[PDB]
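A.B. asks: Before I ask anything, here is the structure I am working with.
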There are 2 protein chains.
Amino acid sequence: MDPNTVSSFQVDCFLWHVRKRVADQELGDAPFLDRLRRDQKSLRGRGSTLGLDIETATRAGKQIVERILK
Amino acid sequence: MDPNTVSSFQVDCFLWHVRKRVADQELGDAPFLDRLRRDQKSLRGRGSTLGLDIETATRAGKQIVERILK
RNA sequence: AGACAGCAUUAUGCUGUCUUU
RNA sequence: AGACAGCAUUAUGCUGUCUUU
């Protein structure tokens, strides 16, 4: 696998999860929710193409984000 | 200000900053960088429409996300 | 009715990953 | 050449915010 393809997928998965939690807390406006829906479909297609699992990639993206924010 | 319009802007600003830091660490693929550029333009337009500053909104988004992830 | 951003559907151009004799 | 996702430009439909008769 191309390293940056995988890391970008992982980060994108984690950031989608963050956005979902924001939406769950009733903080999203209608466009924010529209983007959440579009991006869920996008990540599903990307995940399938890569043979990777979004839930697993989410944990990896969390690790990456935690590293770069310290 | 519509509450969810402002919170969505703040979260989006913070998540853009996170993606920029990911890019700076050479972890982004070309599409990831393409979206970073598009979303920068989008946030500038949204910020201008709202009369808000992206840098200040980034800090608010950080607080929101930290609260959400606790 | 205007400004801004997005989403959906279409077109055209392009980028990336992977497969491909 | 195929699959997937995106970006750019353009068309149409729509959503939200704000402004405005």
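Technique stated in the header: X-ray crystallography, 1.7 Å.
The backbone N, Cα and C atoms fix where each Cβ goes, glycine too.
Copying in the features that Swiss-Prot gives for the protein in this structure:
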- A:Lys20 to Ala: No of ISGylation of band I form; when associated with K-41; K-217 and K-219 (MUTAGEN)
- A:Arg38 to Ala: Complete loss of inhibition of RIGI CARD ubiquitination; when associated with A-41 (MUTAGEN)
- A:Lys41 to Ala: Complete loss of inhibition of RIGI CARD ubiquitination; when associated with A-38 (MUTAGEN)
- A:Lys41 to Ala: No of ISGylation of band I form; when associated with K-20; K-217 and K-219 (MUTAGEN)
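If you look at the structure here, what lies around each of the features I listed?
C.D. replies: Non-local contacts of A:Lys20 (mutagenesis position) by the CB criterion (under 8 A, 6+ apart in sequence, same chain) comprise A:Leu36.
With a 10 A radius on its CB, A:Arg38 (mutagenesis position) counts 10 other CB atoms from all the protein chains.
If you take the C-beta of A:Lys41 (mutagenesis position) and look for same-chain residues 6 or more apart in sequence within under 8 angstroms, you find none.
DSSP assigns A:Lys41 (mutagenesis position) to a helical segment in the three-state reduction.
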